[PDB]
Each structure stands twice: as structure tokens, then as C-alpha cells.
Amino acid sequence: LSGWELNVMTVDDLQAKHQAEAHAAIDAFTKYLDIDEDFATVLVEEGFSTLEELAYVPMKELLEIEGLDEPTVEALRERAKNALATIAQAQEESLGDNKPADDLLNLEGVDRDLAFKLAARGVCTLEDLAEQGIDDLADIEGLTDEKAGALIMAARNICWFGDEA
Amino acid sequence: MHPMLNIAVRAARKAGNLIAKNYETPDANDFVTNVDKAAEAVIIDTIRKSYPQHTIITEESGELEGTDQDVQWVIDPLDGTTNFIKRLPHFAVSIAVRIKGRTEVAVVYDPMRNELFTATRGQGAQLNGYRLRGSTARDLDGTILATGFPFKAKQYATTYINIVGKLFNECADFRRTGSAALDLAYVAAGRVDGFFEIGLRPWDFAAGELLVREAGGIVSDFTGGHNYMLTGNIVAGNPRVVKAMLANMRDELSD
Amino acid sequence: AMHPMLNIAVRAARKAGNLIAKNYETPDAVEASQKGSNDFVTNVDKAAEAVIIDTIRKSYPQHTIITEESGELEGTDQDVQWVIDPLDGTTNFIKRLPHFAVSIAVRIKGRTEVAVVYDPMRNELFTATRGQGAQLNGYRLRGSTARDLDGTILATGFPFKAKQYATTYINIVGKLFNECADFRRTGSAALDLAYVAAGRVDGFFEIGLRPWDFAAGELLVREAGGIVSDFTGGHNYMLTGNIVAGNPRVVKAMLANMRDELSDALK
Amino acid sequence: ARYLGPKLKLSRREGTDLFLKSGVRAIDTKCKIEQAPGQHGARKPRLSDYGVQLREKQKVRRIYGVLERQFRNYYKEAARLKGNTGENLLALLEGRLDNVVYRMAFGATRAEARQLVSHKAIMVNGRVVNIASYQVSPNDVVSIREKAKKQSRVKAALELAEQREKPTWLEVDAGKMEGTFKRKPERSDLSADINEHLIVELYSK
Ligand SMILES: [Mg+2]
Ligand SMILES: [Mg+2]
């Protein structure tokens, strides 16, 4: 009708991400603001998203704006140590859903790297392995048709041939 | 992956037009072989317009080989010929685009009801603009099973009968249409939950297995392996009904 | 010309089929409402039934009507009965499988007089009136030309509501599969009968059918050159829900084949 | 995973102004990023759409169905023509036979055009000159041979041309199964999502 192409993603969530994305990270800004609500907001005129380099600017930036006191900048640098450690820890956590279990590790032809490969397609349980054929479990980096075949067979023994769990 | 399916659906539409336009003439197996050959002819000649080098596998003359052996094209311009013989309006053209031994594209097209199910890895299985889902069942209560009888291999029938018997004591009802490809297409759109057949042949169900798989389902041979590609003792559906059916049908194995 | 009651019935069937087809494209509105052992009765069945009854009442406020849902609505002139199935094969509709039909038959003095079945999906209209024959959108219907059991296609329904006879039925099934060519199982006795009238199946049989389902097909196959009977050649079928029908020779062969396997419960 | 670290490295390995930070002060002045103001200044020879230019070259080549060697030959032949080169390219590439074939539907594809010109199915000036590399002068009549106008191929392709956009600059005779050309189409009657001045500056820099 409108002729204008349309896009439908969200209206409350995930929509500021298009334009209000550099001001919507509620964690750090408000975790610093809860004691700043008496003092002030934060200084938006610099991005400081990439806080590392732009924090190594002289008194000019610290003189121009108030609220980011010298002990404030130093305590917040310790908290930014906490923040870079938080980024590293989030990196660590983002690599946790692979699900190597005994029901998924000791099976024939399954090393821990076979676990990492099968979940590298998105298999976070054993039943999922029994929910694909050789054609669909393909494209794995180092998984032929007969190996995956016997693996599907093992999954369907532990699941569907003995009809158990 | 677009242009392969493009040629596929082009040949499918032309073949269906031919089949229907012919079906509008009266009669009371000469004619069906005539129209089968004519449809295959139009299909292949429209194919050679693009990639006249892929190896075509029909259901009649074995494997019409080609100079570019990277892609096989499984063809059946008519399945369940019995239908078109006896005027029953239920039959579809089945085209399958397979590569390296496995299949990538599939198109089944019913001319009469003008249904057209496409399917391809990742991009899913569509019915003229529908992200198909398969059925929603998780059990064998209030469910439908698209069955199939060995109208050429009646020896299994007895144990087959047993299966039916036990199946009837478990499931809710049965269906039977004769077009195995259409059974597959129906389990793809969840029109019927589970499908099974004794001793089919790849030229027919090649596209249908790709359909049911792409629609979130899975296939199997009677003994859970994958020799179906050579044995055609198919059992297909969403994993729920496949377990709920295999658990009760494997104990009567004869193939 | 045309038979009057037939005409009003086909108008009713057209309206009902259009309603069913219009609702067929919104499966989020029609729910599964079960009545007995896997005999769903969705609200769409109720709506189609009401539409048919309304359309009839315009032209016969006095004719007693029969319906699986509303039982038997009496009329001031109960010599003529209107048997209806607004939907046949409710299961095929709930699974959104596009193979079903509405069936309207009119009996006079007990003997069935006119019948129509309508499939909206394929848009096929099997009409039949005694003393004039059966038509499929304008073509006469002389059933299958089969005269044996070889090469014959047998449509059937399974007793999936009277499963006690399952074995028995299955028993005979096996016997049949030793002589026939192939089976058909569609899920709507009305449409199966219709196909018998069109020769698209060389015969048909079923156990456990309600009296308000074959009433629209038995006349169809009768004026289609075919015949019906119970599992023994009698006529108690109207009470046993056990039907076997087809062109005469095939019916004879089927009866002679089935009489032995038959469990004496149905006899 | 929150980007709270190296910005020089981030916006240099990305090399573009994705607008992560607002960037209130001039970015190039804060540090030595690869991007300098006054775009035409620091890299004085610079052609806009610097990476897609060759992709659009392959596009015009796929619609022409031609190769690079004859493309550069046409280029050197057109550089000798007095006038605007940005239009003379398309002019000399329009004065050929296979293009007007794709138009008048001998072959519905310019590749099928080259096939039919190489298939001895194109009589030009009433003479069999099947080499596709001629410049058939405008105001000329071309058709298919007189013994092949009942074919499935010819009838199909001519009906196809009839079903495509009918050129006002090429009198297509679907009954006479031919084409009569008068003059190459000017700026008005060509595609409006194409680049030639950029191609001219790339071939003339
Ligand atoms: Mg076939
Ligand atoms: Mg009913």
C-alpha cells in the first residue's frame, strides 16, 4: 500500500539499538549514577565507550567537566579494571553451552572435540544428535558419512533402538 | 541455490500444465505411458535449456548420464500412476536436485489442487509462501498415519498386516493415497503426522524425504539406519511420532 | 428441467461448502472439540449445520430434519426426512487436509429420494436423483467397469471408532489384499461412496457407519449403476453400519470372498 | 564483550566511521586515522564507489555477455571518436547486432543473441556475415533466413520480444520477424542505474 518498504523488528526493546545505542547500556552508567543522582548525570560530550584511550586525556577533559573528580576517575579506573575483567569473564561465559556429558562424551567415536563439533552446529543434548540424519549432521569439520552414520546409530540405540534414555 | 530451484519449478509448472491439460480428455495402460513419456520429454528438453550436463535419473531408463557428474536430477513426472489411470485427481510431479550423493533441492507439485512444495537445506520448505512446520504431535493418540501397501511386493503383507494391527491399536486412524511423494508432502505440511512404506524406490521419495527433513522432520529405514536410500522401507515424520511408531513397529522386522 | 428438492438441496450445499472453504484458511479460529472416541465436532461444523438448516427452513418449514449433532428436529410433515452431514471426516478437516465434503440427502417415505455431496476444495459436486441418475458437474456416472478382483482398487474406512472389530476387519483386509490391486483410505465415507459412483475406486466397504453418512452416498452409487449391501447380501446395513458397495460383479466377488472371514458378530 | 578498549585499533581495523561514538571533535585531528577531510584532497585521484566500480563493470559485461579483450578494443576504438566518451561507450556498444537481437527477440538473451549470430541464422545486408564483432550501421534491416520463420525457436523468441519492452528506437516487426534500426538511443532511452563517466575516468586516468 505505502510503496515504502517496511521493517518490523520491535518498538520497545531492540529499537533504540538503531539510534539510541550508545546511550543505552544500563549497567555501567546507572551503576555510576545511583550515587551521582545527587551530583549530576554523566558527560556525554565525549563518547568514552572505548574508555581506554579517551581516558588518557589530560586535565583539559577533567577540568572542563565536573563529577568525574580525580579520586572519582581513579576509583572508576579500578572499576574499569573490574569492567575489562568483566568483558573477559563474559568472553569466558559465552563459551559455555556445548554440553559435554557422559551421555555425549564416552560414546563410540566421540572425543571431547566431537562434542565441541556436534554442539558447534548447535547440539546441546544427546536427543538432538538423534534428531538428524547424515545429510543434516554434515558440513562438520572432520566428520565423514560413515562416522556420523555410526554415531547416529549409537544415538538411536541409546535412545530409539533400546527405546530408552 | 536460487537458480537451480528456478529451473526446477519451471520444469515442474510446465509438466503439470501438460498433465492437467491432457487430463481434461476422456477415456474409459497405454494412455498413461504416453503422457508419462511426453511429460518426461518436455521436462528434460526444458532442462537442457540450462545445464544440459547434469545426470538425470528417471524411473524408466535407469540413469541418463551426462558430462557434468556433479549434480543428479531425480525425476518422476508421475507417481502413483494408478490415480491417473482411474481418474482419481491425486498425483504430483516430483523433481529432486541432488549433489555428491545427497540432495539439495526438492520440488513436488500437484497440478489438480495446484499445490507446490519447495524445499532446500537451511532455507526450509515452503508451500507457495509458507514457512512449513510439520505437525505438532508428540505421541500416537489422535494421530494420523499416511500408510502404504505393497501393491508389487505383497510378501511382507502378513507381517505388514501385523504392523497395521498393532499400529491400529496405538494410533487414531490411517490414510492411503497411493502417491508416496504426496504422503511425504503431507507429512511436511503436517497434514498427516507420520509416514511409512515398505520397499519404495529413490526416484519417487527422493524429493519427499528432503521435504519432510527440511520441514523439521527426519526419515529412517525400518531398522533405524540409513539404507533406505537403497531399501525404500521408509519411516518419516517429526522425531516424536517417529519414535512413537518405531518403538512399536521394529519388533516385527522382516527386511 | 430439474428436481425441485434436489435444487434447494444443492443451493444449501453450495452455501455450506462456501462457508467451510472460507473458514478453511484460518486454522487459528476452528478448534478441536471432541465428542466421542475421536469424533471431533468443531464449531465450524455447528455453523455449517445452522446455515444449512436455515436455508432449508425457508422452503420446507415442515420437513423433519436429522443431524448427527441436533439429533432429530421434528417437522409438521414428518413423511419426508432430511439427513445431513455438514462435514464428513472431521479429522481430515482438523488436520487441515483438503479432502472433505458436505452431504445432504432427502428421503421420502423412508426410501432415499435425492442426494448431493460437495467437496469445496476440488470444487466437485456429486448430485444424484432417483429416476434420473447421478452427475458429476455434468457427466454421467456409471462406476467402475471392473468385473473381478484383479487390478481393482478398493476404497475403505477403518473401524477407528469401533476398534473392537479391528482384528476381524484387518483379518478380512489381509484376505482382500490377496486378490485386489491396491487400497484407498481417505477418511470420509461420503466422498468414498462418491468416488465409487465415479468409478475412481472399484468398490468400497466399511464397518461401523452412522445412518446419517451413507444416506447421501447409497443412492448415489445406486443411481450410479452400482449396488450396496450388508456383509451378507441382506439389507440390515442401515442398522449395522456395515456397507459393501460397487459395481454388481465386483460386489458379488467381494461378498463371496468376505463371507468366510467374517466374524459372526456382524452377521 | 563490551567495547571498552582500543579505539585507534578498532576504527582502523574497521577503517570507517560507523558512528559508535558521536565524534564531536574531528576524528582525523584526534589521531592519525586513514581518513582525511576534504575527500578529494589527501588522495587527489579518487573515484567514488572505489570497490563496486569493477562489480558494476562485471554487471555491464554480464548484460552484454562480452569479454574484457573486446571491451578494451571497443574502448580504444571509441577514444578516437570526437565527443563525450561517457556516452560514446554505450553508443558503440549499442550499434552492434547482438544487442538489437536481444531487443527484437531473435535470442531472448544477449548470449543467445551471440549464439544465433554464430548459428547462421542472421542475414545482414542480405549477406551472411556471422562474425559478431561488426558494427552494423544504423538505419539497417536485419531478419532471420527465409526458410526458418516457422520454427518453434523463432516464433517463441519473437513472441517473447513482443512481451518485453517495445523499443521506440528499433522498429521490431514480429509479423515480418525482423528489426529495422535508425539511430542509437540517446541519453533518454537507456538504463538509469549505471555508471560510464566513472568507467571513462578509470580508463582515462
Ligand atoms: Mg513415476
Ligand atoms: Mg458428519
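Each residue's number is its place along the chain shown, starting with 1.
If you check the header, you will see the structure was determined by electron microscopy, 3.8 Å.
Cβ atoms are placed via backbone N, Cα and C, with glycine included.
Residues or ranges marked as Mg(2+) binding site in Swiss-Prot (evidence: experimental evidence): C:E68, C:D85, C:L87. Using a 10 Å Cβ-Cβ cutoff, C:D85 (Mg(2+) binding site) registers 30 neighbours. Classification of C:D85 (Mg(2+) binding site) by DSSP places it within a strand.
Following the DSSP three-state reduction, the secondary structure of C:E68 (Mg(2+) binding site) is coil. The substrate binding site annotation in Swiss-Prot covers C:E68, C:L87, C:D88, C:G89, C:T90, C:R184, C:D213.
According to Swiss-Prot, the experimentally introduced change C:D88 to N (Swiss-Prot position 87) is described as follows: Loss of IMPase activity, still complements dnaB121 helicase mutation.
For C:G174 (mutagenesis position), no same-chain residue lying six or more positions away in sequence has a CB closer than 8 A to its CB. Here the residue is the original one, while Swiss-Prot reports the published mutagenesis C:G174 to V (Swiss-Prot position 173) with the comment No growth at 30 degrees Celsius, IMPase activity not inhibited by RNA polymerase (RNAP).
Record note (Swiss-Prot) on the mutagenesis of C:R184 to A (Swiss-Prot position 183): Some growth at 30 degrees Celsius, greater IMPase activity, partially inhibited by RNAP. Listed in sequence order, C:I153, C:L154, C:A155, C:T156, C:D192, C:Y195, C:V201 are the same-chain residues six or more apart from C:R184 (mutagenesis position) with CB atoms under 8 A from its CB. A strand conformation is recorded for C:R184 (mutagenesis position) in the three-state DSSP classification.
Within 10 Å of the C-beta of C:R185 (mutagenesis position) there are 20 other C-beta atoms, taking all protein chains into account. Quoted from Swiss-Prot, the note attached to the mutagenesis of C:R185 to A (Swiss-Prot position 184) states: Grows at 30 degrees Celsius, makes more dimer, partially inhibited by RNAP, crystallizes.
One mutagenesis experiment catalogued in Swiss-Prot, C:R185 to I (Swiss-Prot position 184), is accompanied by this note: No growth at 30 degrees Celsius, IMPase activity not inhibited by RNAP.
Within 8 A of the CB centroid of the Mg(2+) site residues C:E68, C:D85, C:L87, the other residues of that chain are C:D45, C:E49, C:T67, C:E69, C:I84, C:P86, C:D88, C:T90, C:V102, C:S103, C:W212, C:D213. Each of the recorded positions C:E68, C:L87, C:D88, C:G89, C:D213 was scored by other CB atoms within 10 A of its CB, and the lowest score goes to C:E68. Listed in sequence order, the residues of the same chain lying 6 or more apart from C:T90 (substrate binding site) and placing their CB within less than 8 Å of its CB are C:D39, C:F40, C:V41, C:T42, C:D45.
For chain B, the nearby binding-site residues by a Cβ gap under 8 A number none, drawn from C:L87, C:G89, C:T90.
Not a single one of the recorded positions among C:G89, C:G174, C:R184, C:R185 has a C-beta coming within less than 6 Å of an atom of ligand 2. Here the C-alpha separation of C:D213 (substrate binding site) and C:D85 (Mg(2+) binding site) works out to 7 Å. C:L87 (Mg(2+) binding site) and C:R185 (mutagenesis position) have their C-alpha atoms 17 Å apart, to the nearest angstrom. Site extent for substrate: the farthest pair of Cα atoms among C:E68, C:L87, C:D88, C:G89, C:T90, C:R184, C:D213 sits 25 Å apart.
For C:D85 (Mg(2+) binding site) paired with C:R185 (mutagenesis position), the C-alpha to C-alpha distance reads 19 Å.
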